[PDB]
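What follows is a short report on a single structure.
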Amino acid sequence: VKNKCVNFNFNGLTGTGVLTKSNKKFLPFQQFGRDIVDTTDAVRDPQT
Amino acid sequence: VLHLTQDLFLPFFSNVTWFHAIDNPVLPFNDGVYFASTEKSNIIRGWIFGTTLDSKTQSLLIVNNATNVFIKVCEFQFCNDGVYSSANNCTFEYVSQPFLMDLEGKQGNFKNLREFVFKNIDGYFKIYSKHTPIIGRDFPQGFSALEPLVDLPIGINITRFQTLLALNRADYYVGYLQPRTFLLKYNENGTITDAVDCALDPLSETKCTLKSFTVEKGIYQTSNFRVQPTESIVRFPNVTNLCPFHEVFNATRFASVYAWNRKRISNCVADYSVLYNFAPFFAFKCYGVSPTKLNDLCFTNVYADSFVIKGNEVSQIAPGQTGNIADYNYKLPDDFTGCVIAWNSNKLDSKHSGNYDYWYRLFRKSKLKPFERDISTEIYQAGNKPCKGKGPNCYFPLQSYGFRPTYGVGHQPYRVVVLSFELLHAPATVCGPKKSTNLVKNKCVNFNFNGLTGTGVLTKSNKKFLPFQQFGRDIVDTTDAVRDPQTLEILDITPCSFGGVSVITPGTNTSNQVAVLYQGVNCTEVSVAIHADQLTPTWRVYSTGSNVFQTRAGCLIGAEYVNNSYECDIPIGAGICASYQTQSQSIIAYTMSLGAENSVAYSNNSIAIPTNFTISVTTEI
Amino acid sequence: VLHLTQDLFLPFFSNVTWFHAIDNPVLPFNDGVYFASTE
Amino acid sequence: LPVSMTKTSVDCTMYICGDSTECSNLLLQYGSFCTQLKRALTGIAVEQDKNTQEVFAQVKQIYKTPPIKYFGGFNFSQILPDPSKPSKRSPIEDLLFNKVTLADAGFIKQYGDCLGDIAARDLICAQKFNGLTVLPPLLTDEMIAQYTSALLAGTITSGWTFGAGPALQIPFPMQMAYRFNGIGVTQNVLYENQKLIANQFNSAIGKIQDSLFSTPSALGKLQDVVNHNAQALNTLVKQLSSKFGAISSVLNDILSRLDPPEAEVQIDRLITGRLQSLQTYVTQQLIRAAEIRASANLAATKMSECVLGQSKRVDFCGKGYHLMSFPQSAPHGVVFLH
Amino acid sequence: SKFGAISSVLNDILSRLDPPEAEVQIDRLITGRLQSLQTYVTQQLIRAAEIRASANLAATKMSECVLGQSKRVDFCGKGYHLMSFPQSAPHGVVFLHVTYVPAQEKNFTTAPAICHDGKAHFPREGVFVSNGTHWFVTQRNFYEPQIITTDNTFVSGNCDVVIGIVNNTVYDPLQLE
Amino acid sequence: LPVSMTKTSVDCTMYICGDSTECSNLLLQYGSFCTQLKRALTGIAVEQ
Ligand SMILES: *[C@@H]1O[C@H](CO)[C@@H](O[C@@H]2O[C@H](CO)[C@@H](O)[C@H](O)[C@@H]2O)[C@H](O)[C@H]1NC(C)=O
Ligand SMILES: *[C@@H]1O[C@H](CO)[C@@H](O[C@@H]2O[C@H](CO)[C@@H](O)[C@H](O)[C@@H]2O)[C@H](O)[C@H]1NC(C)=O
Ligand SMILES: *[C@@H]1O[C@H](CO)[C@@H](O[C@@H]2O[C@H](CO)[C@@H](O)[C@H](O)[C@@H]2O)[C@H](O)[C@H]1NC(C)=O
Ligand SMILES: *[C@@H]1O[C@H](CO)[C@@H](O[C@@H]2O[C@H](CO)[C@@H](O)[C@H](O)[C@@H]2O)[C@H](O)[C@H]1NC(C)=O
Ligand SMILES: *[C@@H]1O[C@H](CO)[C@@H](O[C@@H]2O[C@H](CO)[C@@H](O)[C@H](O)[C@@H]2O)[C@H](O)[C@H]1NC(C)=O
Ligand SMILES: *[C@@H]1O[C@H](CO)[C@@H](O)[C@H](O)[C@H]1NC(C)=O
Ligand SMILES: *[C@@H]1O[C@H](CO)[C@@H](O)[C@H](O)[C@H]1NC(C)=O
Ligand SMILES: *[C@@H]1O[C@H](CO)[C@@H](O)[C@H](O)[C@H]1NC(C)=O
Ligand SMILES: *[C@@H]1O[C@H](CO)[C@@H](O)[C@H](O)[C@H]1NC(C)=O
Ligand SMILES: *[C@@H]1O[C@H](CO)[C@@H](O)[C@H](O)[C@H]1NC(C)=O
Ligand SMILES: *[C@@H]1O[C@H](CO)[C@@H](O)[C@H](O)[C@H]1NC(C)=O
Ligand SMILES: *[C@@H]1O[C@H](CO)[C@@H](O)[C@H](O)[C@H]1NC(C)=O
Ligand SMILES: *[C@@H]1O[C@H](CO)[C@@H](O)[C@H](O)[C@H]1NC(C)=O
Ligand SMILES: *[C@@H]1O[C@H](CO)[C@@H](O)[C@H](O)[C@H]1NC(C)=O
Ligand SMILES: *[C@@H]1O[C@H](CO)[C@@H](O)[C@H](O)[C@H]1NC(C)=O
Ligand SMILES: *[C@@H]1O[C@H](CO)[C@@H](O)[C@H](O)[C@H]1NC(C)=O
Ligand SMILES: *[C@@H]1O[C@H](CO)[C@@H](O)[C@H](O)[C@H]1NC(C)=O
């Protein structure tokens, strides 16, 4: 479910937040997403 | 983002060996090898890894074919040309999509460059690749990303590396990777457009330390420079008599725990291979010092306490423990600097009909303070009776460790001998069989004087060392001077080369020429060091003789001294300022001009009165 | 240097017992003893 | 007034982990606790460079005293530069340089005589042995003398006009008359008592030299600044022999005695001790640098006010009705003659 | 930053370790992050004090330079200050010091006093300046010669104490009328 | 306008180790982390 505060456990990556669709350009081998300060930003859905 | 990474990379502008083909040397494998080849359609099949490449060590094979790949980890014998002849103890076969991809625009000119990098960090074989159409007419200089294909845990030893050819009826670009810090520029879409090394050029290092791609005009302090020592000097004492560890481990009557025999070891050379020889070791717990590093330290005194004791009390014997032995018979200090030894002995403490010679104490008025012996036969009081004898409520203090050849391991006659050390600042007398090398002065060397490890430059001195004096220090408590054990002379100790490197550059949008300033160091010292290749900085800036300058702040390399005077653009230090000025362009060093040299016309009766005026608007922020 | 040390020392302007000889009482030992004699 | 302190570029990696790769790897687990310290010290050094710039470089043009020195009877030889001396400093400036002793000059390149120290190596060599170095000031103590000489020559031959625009020459008796007119006394007083005023000024200038000569320490502020620098640095270097709850204080001894998987505990303890000591030093240095910035901004506005003109502010340019002031260069400071 | 702990993620370590042993890594992480936050707060306090000094200087500069004329040299820009205008800037202020700067100068002559008849004459405000042949009285920061009359100069002296005195005649508008 | 504030001369040795010899001995292993504090406070008081 998107656009709602949920606790995510994506492939063992625990955390909390709000998730939605994006327009990233994830390369086929890319799996995670971070930022300039090394904090997990975007995740690739294992089953979609 | 400008993310900075530290990992095994191919050095920029490094050596790459270009081969040909028309037999297949085995190129060495270490820290990963970068591979590249250009071919029309296909001539390279796969690569072979492993050690000794025979049927005695596990090996690798990455052979490609028309539709799949034939990965496996096995123990082939040889082929000398159907690429193997043995699959006896071989598992872990792997097949997936082919790595090679060839596309042509209806012409063979599109000789796509195939780039490959492999590495074996903690096993986990990593294979990265990228096929670029930059045609291979020359080894190109554009930036090309490299993406991974598979990543699989071989977990074997790889030292050698070979390659496979094809049949038919300019390639083999081989590079070697090294641990470097890299700064990579990521595009908005996630690709990597640009990257620069951090250990190639001074400007590259500044660009790394101020992470960005544009370096504004100025002077940047990046790191420090150190002259790494050339030779390693070890000067142990002048004694060669082997220690009597033989005579304490060859004993036949190791006393009981209640009376721990204590021997003193002094004036001898301590090699612990003899310790290893006379020891079917069972317990080698060492606390103060690591047993592997035991031959390289000089001890002021060594104590050898030996006593036979049962199996579980061996585990009892340790700093800060509890139990009838650790409380009433033998207590080690909490801050124990030493090591314990325990090996089984059922041949000297056992016999038919039994043996009961040994003794131990469970009854003491109080605990045993550490390293105290309490040989005494006093009956422990029970209740309030001054009773002196055996029987109920009148118990003998010490009981018997009766030992017979038939017990369990928990009850077997274990032999325990402990070694007590004292590693503090004192004139050492006992240490390892390490040989005494020569002495060379006026050169950066690692000294190991009587166990005092360190680095620096040593020479003659004129101290007034009293006969008992051994060391030297300062109000800051740092070892200054050491007396030579085998010469009885006094040598001072120097810092290796400690300084600091600052790079003087104009804006990269203007030029890439840089100057290097070594702070607070005579420039003859760095010049000889850079000539002998003993400087920790790996970026070697050119020195053409015309670019050397002994400043009061150190020495400057890369810019020449012009005797003119200008308002300067880059402060350096001590009245010297560097600038990027035309010659056709170079960096120049000159003393500051404080301003226009003007003289007033003061006189007895002369006055200058302004006949006009102007209005100026300044700004303050 | 003006190095400062913490160790067993003889106190300044302390009590020192001066003996004579012409029997040899045992003196107690504790934390070290300073001994001197002119002859 | 203090104008600046000693500049330092402490290197955390060498200071905490003397040439030890394992210790460097352990320190890498603490993040950017080192880059912050390096940036703070570099900012302090550049700031203090700017500070000396603000205090002294108030004139774009360098003026030079006329070859003949007869300023209406006023005797200025004591503050005018002496060509005979190799350093081109006035006698009053020489006493200040002689009465201040710097523990670390910085512009010495002292490496090469740590082996040659012969006797017990000194505090500077000890600091070099453990990762603490001192940068030299960008403006030399000789070029600062040129700046001071220019400022002094401009204010006795051109009055205060050279502080605003072009330098306009004016005889010294008339400049004195105008300074007198600025405080509410007419010029006829000076033009009638010129000889008496000249004698008083000469006697005062003569007697301040002996007052600075015979006093134990009238330069106590600059000496206090230098002493605080040296004492903070010595307290820093004395922390390298503190066990911090570890078995020993020598990294080379510990790495050679204990295998890494156990030694890492002692290495971590030493890391936490030395990092916190270095943080304390950096914080105290930042506070002292801010204080010196405040004092030297006061010095800069005092220069621009009292030297480049007459100040109506009471007691700011000395006690009494201010007339002039002559700057004098001092080691890590300035001296005003109100 | 791991700060010497197994990992730097609380949500990972809490779910990876049971609390009695997880508390060691957690305490390490607090020990690191608390010290980092203390460092940040200390630097912010020092910078706030420096900005306090700068803002007090800006406030007194506004009240002096803008709300009046300042006799202080170089305080309201370089030169003889006239006015200033404030301008708002992001997290700051910008002042426009309008200052009077003198210009082309001419070396003429000067005399401390003028002796007309046994009495020294001194200009009430200005300099006794001579073209080269005819003595004049003019202002200080601008050249505006005037005929030496008894109102431009006040007289007190004896023509024998002032050094450098130059003979000239002073005028009076009273004897003519 | 404030002109001064209270002068304090806290004592690290007992403030950390209330009349405890073992604690004083352990604190002696931290070097001159106390003389610095006493000097800073004394300088503050003298400056006040
Ligand atoms: C990142 O990826 C985007 C999606 O592919 C790119 O946008 C495209 O741009 C092309 C022109 O190059 C358009 O034709 C297309 O419709 C789409 O808008 C974008 O350019 C790219 N950015 C890069 C590579 O920097
Ligand atoms: C003082 O200086 C002024 C400029 O700073 C002079 O004004 C100039 O006038 C000329 C015309 O003569 C213009 O061409 C020029 O642009 C400027 O406006 C002014 O004349 C001058 N006066 C004296 C007395 O020197
Ligand atoms: C200005 O003041 C100087 C003081 O330094 C005078 O120098 C003196 O010279 C005499 C010798 O004539 C020395 O004995 C004395 O110690 C001092 O240095 C200088 O003469 C004086 N000049 C004028 C013009 O007054
Ligand atoms: C002294 O100042 C005089 C100003 O009144 C100048 O004299 C002028 O001379 C012209 C003729 O040359 C007269 O017509 C005019 O009325 C005025 O008197 C004179 O040039 C000046 N002298 C010098 C040396 O500058
Ligand atoms: C200014 O004019 C005075 C008379 O108007 C001069 O006084 C004369 O001085 C001479 C000696 O110099 C006497 O001999 C004579 O009797 C008269 O008193 C005065 O000198 C003169 N000053 C200058 C500087 O020219
Ligand atoms: C996940 O598995 C289901 C069940 O086979 C399948 O329908 C779905 O397409 C799969 N999704 C992915 C991304 O593999
Ligand atoms: C590459 O090898 C050649 C031949 O040995 C050598 O001249 C060159 O310097 C090498 N490249 C670098 C960067 O050292
Ligand atoms: C290539 O290797 C694959 C690996 O399974 C094999 O199935 C195939 O027969 C081989 N040959 C061709 C032409 O694909
Ligand atoms: C596999 O290894 C074992 C190890 O002892 C050996 O006994 C066996 O012969 C090997 N199998 C082969 C060589 O086929
Ligand atoms: C791997 O092989 C090399 C070369 O013989 C050898 O030095 C090294 O010890 C080996 N390592 C292992 C883990 O087998
Ligand atoms: C004890 O000494 C004998 C004498 O030769 C020797 O054979 C034996 O190996 C020694 N044993 C030990 C444990 O030292
Ligand atoms: C060291 O031993 C050698 C060999 O006996 C001897 O020649 C030399 O004099 C000794 N030196 C000292 C300082 O004892
Ligand atoms: C440093 O300066 C020069 C250049 O090296 C030379 O005299 C010597 O090496 C050093 N001199 C002194 C006085 O330290
Ligand atoms: C020019 O520079 C040289 C050194 O490069 C110096 O020896 C010489 O004195 C300079 N000439 C002048 C006129 O300054
Ligand atoms: C000023 O007068 C004095 C004494 O009258 C003389 O020594 C000096 O040379 C004069 N200077 C000028 C520029 O006239
Ligand atoms: C030494 O002993 C005498 C006699 O008992 C005594 O008077 C004196 O005070 C003692 N010295 C000190 C320092 O107490
Ligand atoms: C006036 O003349 C003197 C004589 O050389 C000269 O030095 C001075 O600069 C002149 N003043 C001016 C032109 O304003």
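To match Swiss-Prot, the residue numbers of chain E are left as they are there, and the shown ones run 968-1144.
Going by what the header records, the deposited coordinates were determined by electron microscopy, 3.8 Å.
Using the three backbone atoms N, Cα and C, a Cβ is placed for every residue, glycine included.
A helical conformation is recorded for E:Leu981 (variant position) in the three-state DSSP classification. Proximity of E:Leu981 (variant position) to non-local residues of its own chain (separation of 6 or more, Cβ distance below 8 Å) is seen for E:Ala989, E:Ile993, given in sequence order. Listed in Swiss-Prot is the natural variant E:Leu981 to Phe, annotated as follows: In strain: Omicron/BA.1.
Residue environment of E:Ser982 (variant position) contains 12 other Cβ atoms, counted within 10 Å of its Cβ in all protein chains. Quoted from Swiss-Prot for the published natural variant E:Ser982 to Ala: In strain: Alpha/B.1.1.7.
The Cβ of E:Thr1027 (variant position) has no same-chain neighbour under 8 Å that is 6 or more residues away in sequence. The annotation that Swiss-Prot gives for the naturally occurring variant E:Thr1027 to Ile reads: In strain: Gamma/P.1.
Counting every protein chain shown, the Cβ of E:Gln1071 (variant position) has 12 other Cβ atoms within 10 Å. In Swiss-Prot, a natural variant is listed as E:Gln1071 to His, annotated with the note In strain: Kappa/B.1.617.1.
Natural sequence variation is annotated in Swiss-Prot for E:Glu1092 to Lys, with the remark: In strain: Theta/P.3. Counting every protein chain shown, the number of other Cβ atoms lying within 10 Å of the Cβ of E:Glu1092 (variant position) is 10.
Looking at Swiss-Prot, the entry for natural variant E:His1101 to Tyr says: In strain: Theta/P.3. Around the Cβ of E:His1101 (variant position), the same chain contributes no residue under 8 angstroms that is 6 or more positions distant in sequence.
When secondary structure is read from DSSP and collapsed to three states, E:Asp1118 (variant position) falls in the coil class. Recorded in Swiss-Prot as a natural variant, E:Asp1118 to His carries the remark: In strain: Alpha/B.1.1.7.
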Candidates E:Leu981, E:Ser982, E:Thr1027, E:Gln1071 (variant positions) with CB under 6 Å from ligand 3, in sequence order, are none
For E:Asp1118 (variant position), the same-chain residues 6+ apart in sequence with C-beta under 8 angstroms from its C-beta are E:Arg1091, E:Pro1140
Under a three-state DSSP reduction, the secondary structure at E:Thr1027 (variant position) is helix
Checking the variant positions E:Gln1071, E:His1101, E:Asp1118 against ligand 4, those whose Cβ falls under 6 Å of one of its atoms come out as E:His1101
E:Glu1092 (variant position) and E:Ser982 (variant position), compared by Cα position, are separated in whole Å by 88
Filtering the variant positions E:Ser982, E:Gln1071, E:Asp1118 for a C-beta under 8 angstroms from chain A leaves E:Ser982
Rounded Cα distance in angstrom between E:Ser982 (variant position) and E:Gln1071 (variant position) is 82
